[PDB]
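Colleague: Attaching a single structure in structure tokens format; questions to follow.
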Amino acid sequence: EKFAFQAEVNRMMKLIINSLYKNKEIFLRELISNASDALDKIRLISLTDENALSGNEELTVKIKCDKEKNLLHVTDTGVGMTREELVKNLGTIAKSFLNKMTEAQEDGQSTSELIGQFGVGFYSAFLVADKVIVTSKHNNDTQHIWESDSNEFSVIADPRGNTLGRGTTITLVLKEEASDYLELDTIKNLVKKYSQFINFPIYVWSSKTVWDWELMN
Ligand SMILES: CN(C)c1ncnc2nc[nH]c12
């Protein structure tokens, strides 16, 4: 159940952290960017599979804050990940760079748009999270759970059964010095800055006292 990151992924994580060390808020931009790519992925698949959305009819990205439990949730109803995809897509490299990141970093150029361009921004979550939990269900597999603290990662079958229907949930156990992102006004502002150009609706579980979703894009 326990795996070690591929060495190249260990290096990529450090390069992404050092590049976005001064602008940690970018992690939420990438999580949104990733959630869109997953939704964009299942929508293309729906053009060829009439039952690709049977597990879940909505195509949304929903965000929840839990100040009491110190958690931040980013859920998308996209294509999702199988057990094998949780291990390979997150633990190794398998798409399409390291010299370019080093060259831009060594020659002192900016790389924020470079990480979001290749879609490796998932690891920027470790800028604000002590642990990253990924719950995902793919139409061709059962719902699994992926956990990591940047030192290793594990995958287990979700004992709660099929809860998501289809999609992924990125759960971040925010650090002690990242509780600023537990407040609502800061999250809603950050979400709106990065979710305008996403072709899918973005909801945030806010309060007013009753609670409900709030559209941001
Ligand atoms: C992390 N990664 C590459 C992902 N793969 C598939 N669906 C996702 N939804 C959010 N991130 C996702």
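By the numbers in Swiss-Prot, the shown part of chain A spans 74-169, 174-285, 329-337.
For all residues, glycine too, the Cβ spot is worked out from N, Cα and C.
Checked Swiss-Prot, it gives:
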type: BINDING; residues: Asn107, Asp149, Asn162, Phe199; note: ATP binding site
type: MUTAGEN; residues: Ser109 to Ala; note: In 5N mutant; prevents hyperglycosylation and subsequent degradation; when associated with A-64, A-447, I-483 and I-504
type: MUTAGEN; residues: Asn217 to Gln; note: Does not promote or impair hyperglycosylation
type: MUTAGEN; residues: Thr219 to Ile; note: In 1N mutant; abolished glycosylation by STT3A
Colleague: Within the set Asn107, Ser109, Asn217, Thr219, which recorded positions show a CB-to-ligand 1 distance under 6 A?
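Modeller: Only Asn107 meet the Cβ criterion.
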Colleague: Where the record says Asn107, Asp149, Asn162, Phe199 bind ATP, what is the longest distance in Å from one Cα to another among those residues?
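Modeller: Of all Cα pairs among the recorded ATP binders, the widest measures 17 Å.
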Colleague: For the binding-site residues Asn162, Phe199, which one has the sparsest Cβ surroundings, going by other Cβ atoms within 10 Å?
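Modeller: Per-residue Cβ counts within 10 Å for the binding-site residues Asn162, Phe199 bottom out at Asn162.
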Colleague: If you measure C-alpha to C-alpha, which of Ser109, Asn217, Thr219 (mutagenesis positions) come within 10 angstroms of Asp149 (ATP binding site)?
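Modeller: Within 10 Å Cα-Cα: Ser109.
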Colleague: With 4 residues left out of the model, how far is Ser169 from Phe174 at the Cα, in Å?
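Modeller: What separates the two Cα atoms is a distance of 8 Å.
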Colleague: Once you note that 43 residues are missing between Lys285 and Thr329, how far is one Cα from the other in Å?
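Modeller: Across the 43-residue gap, Cα separation reads 5 Å.
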Colleague: I'd like to know which of these mutagenesis positions, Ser109, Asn217, is least surrounded, judged by other CB atoms within 10 A.
Modeller: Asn217
Colleague: Around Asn107 (ATP binding site), how many other CB atoms lie within 10 A of its CB?
Modeller: 22
Colleague: Residues near the ATP site, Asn107, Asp149, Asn162, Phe199 excluded, by Cβ within 8 Å of the Cβ center?
Modeller: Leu104, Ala108, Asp110, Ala111, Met154, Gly196, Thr245, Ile247
Colleague: How many Å lie between the Cα of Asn107 (ATP binding site) and the Cα of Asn217 (mutagenesis position)?
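Modeller: With the alpha carbons as reference points, the distance is 20 Å.
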